[PDB]
Amino acid sequence: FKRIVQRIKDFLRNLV
Amino acid sequence: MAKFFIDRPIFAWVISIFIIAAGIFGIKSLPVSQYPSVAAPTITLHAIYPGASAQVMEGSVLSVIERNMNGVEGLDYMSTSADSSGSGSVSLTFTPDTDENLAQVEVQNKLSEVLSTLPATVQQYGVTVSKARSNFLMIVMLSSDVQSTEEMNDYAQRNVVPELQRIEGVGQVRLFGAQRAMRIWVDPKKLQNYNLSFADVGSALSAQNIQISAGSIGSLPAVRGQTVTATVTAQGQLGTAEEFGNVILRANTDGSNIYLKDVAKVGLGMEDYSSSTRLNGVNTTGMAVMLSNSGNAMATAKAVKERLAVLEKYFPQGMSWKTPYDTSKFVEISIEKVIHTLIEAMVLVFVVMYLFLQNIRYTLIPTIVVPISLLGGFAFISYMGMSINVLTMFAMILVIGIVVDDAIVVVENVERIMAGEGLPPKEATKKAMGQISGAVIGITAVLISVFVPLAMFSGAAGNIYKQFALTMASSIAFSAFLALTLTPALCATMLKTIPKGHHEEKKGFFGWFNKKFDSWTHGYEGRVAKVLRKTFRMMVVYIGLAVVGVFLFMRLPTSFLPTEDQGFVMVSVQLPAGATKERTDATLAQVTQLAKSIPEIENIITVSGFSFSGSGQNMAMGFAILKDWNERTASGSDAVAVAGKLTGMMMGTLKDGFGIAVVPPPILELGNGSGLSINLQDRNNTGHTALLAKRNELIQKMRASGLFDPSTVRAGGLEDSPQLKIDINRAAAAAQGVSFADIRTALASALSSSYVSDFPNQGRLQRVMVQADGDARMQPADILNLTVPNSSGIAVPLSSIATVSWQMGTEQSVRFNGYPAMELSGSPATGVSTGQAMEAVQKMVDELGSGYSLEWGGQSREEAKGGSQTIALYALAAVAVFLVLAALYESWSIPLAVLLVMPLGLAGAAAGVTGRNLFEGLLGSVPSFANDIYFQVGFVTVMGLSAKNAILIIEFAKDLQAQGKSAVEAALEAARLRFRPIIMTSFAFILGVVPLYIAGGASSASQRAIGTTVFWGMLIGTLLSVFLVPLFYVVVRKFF
Amino acid sequence: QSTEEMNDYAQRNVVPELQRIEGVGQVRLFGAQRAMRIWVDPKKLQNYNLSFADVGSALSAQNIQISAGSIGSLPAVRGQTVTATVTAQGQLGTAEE
Amino acid sequence: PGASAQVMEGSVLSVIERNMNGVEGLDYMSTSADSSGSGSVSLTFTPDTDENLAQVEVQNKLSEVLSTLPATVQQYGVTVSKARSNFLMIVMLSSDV
Amino acid sequence: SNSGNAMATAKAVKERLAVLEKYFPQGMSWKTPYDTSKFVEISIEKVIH
Amino acid sequence: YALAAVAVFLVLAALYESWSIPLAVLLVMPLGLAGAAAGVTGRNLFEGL
């Protein structure tokens, strides 16, 4: 589940 | 062609019926979503290596994977990211026109080559290759306030997730919660009491919980006479906590049988414990639904909601479902806006047509023709494989007006001929079409020529332009084809002859309006004659206007898209390094209450564990869902105002840590397109300290001694934090039996979790994890109390062979294109073009010694390429327009008189934008208009319309001179003849764009941008054109 | 610089850049990147009564990557305010080591 | 190996089948599991769907989902085939020696 | 590569090498004494003439 | 069958500039249907006997 979290925060990192 | 169909109305009707059928069929089979795909393909890796630091993760996993990725077809650039969370990722970006599926399969096949060279635990967990593209549709939340998050996550995974992904149009469902697991919490004190180790626990668990494969009786190579065969089955796996607690760790000779349940506590738990989510302050379980390519967003969202409503019946007491965000609402609103604008345009066209042509059957032709042209555009859009989304719907809205003109022109010309010569409608239609057919063909050719360039741009901006370009071009082409076939047939059939000898001696309103408009037309002709008599002065005035307009256009800000009120705000919370999850949760509760204090906020979703900066126990973020746009119309109830209020409250309330509220860019998949993003590479592998020092030097050079708006220049990582460093004496450890690998296993099971085996839990396999009791891993002094076995098998504490001290280490590491890198951000100071700032930073990076390079990221990679493509495309467009007009007029010099109207529209647009910016500044509102994509689209639209009007005027003027009139007389007569249709179309188009000028609500920023540009450009351009186009004709004839 | 150093520099800096170029199918270095080479003398092994497998096992057991973990990890007792990352080297990086 | 048809179906085949929804041009799916710890998932696509694109997409999804499947399946992997079930010919070899 | 172009690939390799030369250790240079695209370009030029 | 009839109607109307001549033509399709159905039924009966 760390991988799903990694995906969500990578997207968020990009926006701001 | 027009003459052919004037005598065959039923053939034209049949063709139009086929067009309507094709359009309906195309609409039936179009994907529906709020936005199309504009970003390039990207593949990510997402490996898990538990219990590791950024340096360990990077060097042991991410570099190893990265080194085997140079060679995949169509790779643009590549990056890595590692943090202290025990997980990392490798991101591969690809050149456009690369098949994402092929890229993903090739990346997976490359990973399969080096998978065996990774650490054993990495291979145990596996590496997930996926594509960054996400067609996000909804969030589904389950809230109980009674049962824990473990229960809700299990219930979701077992009941809700499988039901949602069986729905039509669903491409993927993702659960934002950890699965269940069997957790063993070992007390190291008891372990040392029995002289056991974590390795013993793991070995016993793996040996006593394993699948058995027995076989069958009487297998094929059987003895003679065998009559029965049977499958033999034995169960060798455990399924309950009581069963797991009875695992034998040491079978003593006396028969004591030290069990697993007297050194550890065994119970069902989760597998992460990292992230927590809440909705308005209560525990929740979130799910994300992603639409499939070729799926309909509205239908899928409705079906999902129906399914959830049905399933709600079986929820445990206290559990409820809610969907706080949905993207299908935006496209639904866009389609509703399209329909409303179409109805309003039809009504307005009817009103003006009846006011001018003084009959009701004249109003019937535009009503029939315009929807058919739109349907033909829809059919073309379906044929090309596009979809219905916000941009295509905006393109429809904007092309409605020009397709309306294409019919107003023909109807007005026919009505003029009929009222003038008194001919019957058939003869009048024949005459009018013989007059205007070639002009129509040339106009459609020019419109295609001007719109094709917008489909030739590169990148995400090109993808965005392609929507408008293709939709509008198809609609224009179909409108022209219909004006050449069906409009003349309708004119010749449905109209009735004007009573011969009638001078329109009307009564009441009609007579009065006729007289007043005739006076206006006469006054207009007098003013045009005055303008024509003195030509040098008017040419000087025109050059002045063109120069001023060009100057205004240049001095406009550059941007991509304007931020839009999408209905939510984001909050990012960051606490001092080393803070724990408890303090972060307290701060999140404070933020939740503050959001509650704001009426504009409907729901607040807070997630603990990671932030905008990154992951960590001190990181957190929140999503604030705003009320409906209808409920938020007064000043200060927009997304920016809500974000400002929340930020102001947070800066005064929160004690430990800080929070910031912002609104995201209009397109989430496409990152922020503002600022200057810098990657500072280390070519020589000097070290982290050297690269950090160089980054600090570059930041100083940019801020103190540069032109970058010093405020925004800052690093985009996460500063170093104190860490605990264990130093082991080789000699001391060798003196005892410690082997440095028993140390590895002991630490990996003590200070971090260990994944040992797998068990069945009511039908699905779930992990077994050994993590050690929390009381033995809280303080630094606990590290040296851990024990590791010797060769003889005795336990020896780490204190004897090791020491621990506080040090400074990296919290996060990133590589770019195979070198250690740092990330930086920036923004131009003021009135500074991005190009010179980029040259400046390149020079500064050069000032640093060799071994340190530079690389642009994100939008800066595209912005590095010059703007020569746009200039070249518009130059080619102008050349093509010139050639087409020369073919139309059979001249080389006449086309010039039509090109001189381009500055008029440009000046109108630029002046309108500048004036509205200044007015909003006076009102106190910050500027919101720039030279963005929507400005370019609107400029192209108004420029095409002005070109159409000029072409018609010049065509009429040229023919009159050929008959015998002088140039000046011909120009006067052409202006007098074209006055009425131009007034009609300008009125209709301007008032039809007015609603986009005062737009407010969903996607209203782009609406307002287009409205401003189009409205002001059209008004000013038409006002100047109706006076200057005859001047252009006269001058061009005199000169040549 | 000798051919060994240049070969290593090529493998680490030039080859990836070249094989990231469009139209390239494969890059072959007429050489190899560096490695830690142990050159064993069997006579000395006889003198000390050792074996090749002994050398291999000792190298494997004393040069590995250690993942320590963290302090105050996510499931924590009440009142925990300090979190940290633990680190241990466990790996050799020079010929003398 | 060692799993009943029910366990094989609920732990491996069902997981893959559920994640196979949303693949372009899919008509229907079926699974078959057996007492001997072997199983299979069959995906049928509409005609006018080319086998190669469907192959690539199905395999991408399978790789995406394999991250959780059981350990022994991951050891043996999952095989892929796309050939006609019906026979074209039967070739016979006979000998008396 | 299968479906690769010799001339374009050689030009890209040479440009990339020229760019990378800026980071070399001191005393290190680069050459391409063997190159099959030179014959192609010269022959094409001669036929054009 | 519906699309076949509609296509015939539209093509005839475009060919002859009328809405009634194609209507007269379409009246013959029931005769063909009756013939075909009667033939199939009759051959079935004859073979059964």
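Residues displayed in chain A correspond, in order, to Swiss-Prot positions 150-165.
Per the header: electron microscopy, 2.9 Å.
The backbone N, Cα and C atoms fix where each Cβ goes, and this holds for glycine too.
Sequence-distant contacts (6 or more apart, same chain, Cβ under 8 Å) of A:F150 (mutagenesis position) do not exist in this structure. For A:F150 to A, Swiss-Prot lists a mutagenesis experiment annotated as follows: Loss of antimicrobial activity against M.luteus.
Quoting Swiss-Prot on the mutagenesis of A:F150 to S: Loss of antimicrobial activity against M.luteus.
Within 10 Å of the C-beta of A:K151 (mutagenesis position) there are 22 other C-beta atoms, taking all protein chains into account. Record note (Swiss-Prot), mutagenesis A:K151 to R: No impact on antimicrobial activity against M.luteus. The unchanged residue is displayed.
Under its mutagenesis entries, Swiss-Prot includes A:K151 to A with the note: Loss of antimicrobial activity against M.luteus.
For A:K151 to H, Swiss-Prot lists a mutagenesis experiment annotated as follows: Reduced antimicrobial activity against M.luteus.
The mutagenesis experiment A:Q155 to A is recorded by Swiss-Prot, whose note states: No impact on antimicrobial activity against M.luteus. DSSP assigns A:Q155 (mutagenesis position) to a helical segment in the three-state reduction.
The mutagenesis experiment A:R156 to A is recorded by Swiss-Prot, whose note states: Impacts oligomerization. Loss of antimicrobial activity. Counted within 10 Å of its Cβ, the other Cβ atoms near A:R156 (mutagenesis position) come to 18, all protein chains included.
Counting Cβ atoms from all protein chains shown, A:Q155 (mutagenesis position) has 25 others lying within 10 Å of its own Cβ. Proximity to chain F (Cβ-Cβ under 8 A) holds for none of the mutagenesis positions A:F150, A:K151, A:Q155, A:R156.
Proximity to chain C (Cβ-Cβ under 8 A) holds for none of the mutagenesis positions A:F150, A:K151, A:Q155, A:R156. Chain E comes close to none of the mutagenesis positions A:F150, A:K151, A:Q155, A:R156, judged by a C-beta to C-beta distance under 8 angstroms.
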